[PDB]
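Trainee: Handing you this structure, nothing more for now.
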Amino acid sequence: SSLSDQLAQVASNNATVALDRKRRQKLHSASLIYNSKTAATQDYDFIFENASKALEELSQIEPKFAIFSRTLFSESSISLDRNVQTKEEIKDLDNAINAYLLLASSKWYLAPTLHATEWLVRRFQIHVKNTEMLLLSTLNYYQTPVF
Amino acid sequence: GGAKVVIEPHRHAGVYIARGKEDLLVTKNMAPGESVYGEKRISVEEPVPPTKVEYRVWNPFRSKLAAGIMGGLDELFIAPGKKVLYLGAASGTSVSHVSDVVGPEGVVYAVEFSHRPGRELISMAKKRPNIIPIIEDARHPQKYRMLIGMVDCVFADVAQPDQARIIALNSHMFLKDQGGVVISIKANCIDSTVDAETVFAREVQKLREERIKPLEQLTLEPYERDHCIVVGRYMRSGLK
Amino acid sequence: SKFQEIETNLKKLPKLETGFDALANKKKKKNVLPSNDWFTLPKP
Amino acid sequence: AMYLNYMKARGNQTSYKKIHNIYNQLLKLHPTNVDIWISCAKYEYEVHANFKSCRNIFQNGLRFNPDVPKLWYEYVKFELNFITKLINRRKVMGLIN
Amino acid sequence: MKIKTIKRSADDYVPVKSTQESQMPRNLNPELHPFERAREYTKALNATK
Amino acid sequence: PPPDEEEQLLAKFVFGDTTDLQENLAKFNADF
RNA sequence: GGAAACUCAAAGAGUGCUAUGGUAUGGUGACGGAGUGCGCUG
């Protein structure tokens, strides 16, 4: 194989790491609520606090989201970076993300689940890391703007 | 009178030329459906159906600024987003044309001192919302320093011998750096003992003494005898 | 005993009310709601 | 107000002139907001019992915004509280002496 | 066997929001900054010029 | 020098300790 | 020459943003607070 092929492989491996400001902007402007110019200027604290509000709304609708408030939506997860822990911690949080996605697959018609999984999109990069489970979970909604 | 013209954009932004067999200097109309001083209008149907928008003929024998435009000025500073401080807004004759050249997103502060012209200015500024009429003497800019902030061009159609002092005071208060200073000098109203070139040279010297660098002057001769427009910019540091 | 009634009256006198330190200890219940030119002639 | 609350609750270690400084600059920036005048005078009467300065605060606030009736009502409330404390200390000095 | 490498983590070095400036970590080791006499000699010469 | 539970709670806040976070991610096991 | 773009770089111009240490917190128990005395202002 060729050098550009092997480098496309290392780009696909390092897809989520922000190695300068321009890649961080292009990578953090990928939101599910806001457009790119607002989404690039938002913080982690802002999107976390309104995603925690939306998870409280989603949890009082369906009470199986409270353990996701315990682990995936806690305040240690504001500073938890995805691509800094090993493969075993990665598989732990990726089956956490799979649990959240196949729990909240049914709830996709009501905006608290959009504002709640906004934080999985922007903190844990599940649109590019945990992407097969995201497509498979929301496959039903294909005539809808959320898909 | 019922004929058809083609509207075409001028070099200057915000003003147009209507070509027929005699071509007309033309501006867009900010208040469509009425004329302000009896000029003629042009109604185009631009393409919900198309809308009838209209245009007003700028008369160079009733506007020193239009006489300057169609004599040929290299740069007006009256532009379609700007703020113009019109000094000597003697009625709504040229202020309406400056107002709709400047457009809905820009502001024209029309300063006039007499009161029946001020009444007509306020009734015109109702249907042209981008006109702030200021009834005050321009020789004391502090009396209306609270109503105006940071204009981009001053236009001076005052006809007083203390013209350059009025222009300098209003520029030092409200004009920004490298902003426009357009002056209509009337030689006979400044003083009639000397000739027109002497009084234009003295007024240009007064402007550069009050640090307004003149870029350009134009005599505007077929429409007015012994007039001038001097276009300068407010340099504020380094005419050199 | 001979003045505890007026000490309680000083305790129950109407105090000066603000909303300023309550404004310091205020919290919010806020959600998040989702997300031609005048002068250009028409090109024919 | 979080600044003022932390600075007041710091206790003996802070200085009441340090609270006076931030009251002075806050009242300078917001003269029209009236609850700051009430809070300033309430801190300097209901904690320090400084009647002269409290009267000065209320008169300066009523100089600035003499339009909201809330400052008027809190001033008549302060004056009634001051005269009630005056006559109760008279009654107490009679009942003791 | 315990093992630890350099975890740079990219949250401390390139900022999340685009409106704010990048972090400039410092390290005052003279090993990191080698030509300390020549560099400020040339800065003093460029200052005199 | 014993430990303390309140001390270790706000110490886990102050030192930025994700140890209970990784414990919960390893523990939760998708029990529902 | 032409076309495409959530493509990759090299540069230019303009605009936006409190863009604010004229010599950086009230305080290394060497410290702070209270009070007194001196000093200062009208």
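The residue numbers of chain B are those assigned by Swiss-Prot, with the residues present covering 82-128, 134-326 sequentially.
Quick check of the header: electron microscopy, 4.8 Å.
Using the three backbone atoms N, Cα and C, a Cβ is placed for every residue, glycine included.
Quoted from Swiss-Prot, the note on mutagenesis experiment B:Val87 to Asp is: In nop1.3; thermosensitive allele showing a decrease in histone-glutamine N-methyltransferase activity upon shift to restrictive temperature; when associated with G-103; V-175 and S-219. Experimental mutagenesis at this site is recorded by Swiss-Prot as B:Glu103 to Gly, annotated: In nop1.3; thermosensitive allele showing a decrease in histone-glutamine N-methyltransferase activity upon shift to restrictive temperature; when associated with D-87; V-175 and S-219. In Swiss-Prot, a mutagenesis experiment is listed as B:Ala175 to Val, annotated with the note In nop1.3; thermosensitive allele showing a decrease in histone-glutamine N-methyltransferase activity upon shift to restrictive temperature; when associated with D-87; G-103 and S-219. Under mutagenesis, Swiss-Prot gives B:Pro219 to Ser with this note: In nop1.3; thermosensitive allele showing a decrease in histone-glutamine N-methyltransferase activity upon shift to restrictive temperature; when associated with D-87; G-103 and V-175.
Surface or core, plus neighbours and distances: that's what I need for these features.
Mentor: Within the same chain, the residues at least 6 positions away from B:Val87 (mutagenesis position) whose Cβ sits under 8 Å from its Cβ are B:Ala99, B:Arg100, B:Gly101, listed in sequence order.
Cβ neighbours within 10 Å of B:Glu103 (mutagenesis position), excluding its own Cβ and spanning all shown chains: 8.
Listed in sequence order, B:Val181, B:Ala196, B:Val197, B:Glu198, B:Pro203, B:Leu207, B:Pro219, B:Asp243 are the same-chain residues at least 6 apart in sequence whose CB falls under 8 Å from the CB of B:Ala175 (mutagenesis position).
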Trainee: How would DSSP class B:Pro219 (mutagenesis position) in three states?
Mentor: strand
Trainee: Which of the three DSSP-derived classes (helix, strand, coil) applies to B:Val87 (mutagenesis position)?
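Mentor: Going by the DSSP assignment, B:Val87 (mutagenesis position) falls within a strand, counted as strand.
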Trainee: What three-state secondary structure does DSSP assign to B:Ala175 (mutagenesis position)?
Mentor: coil
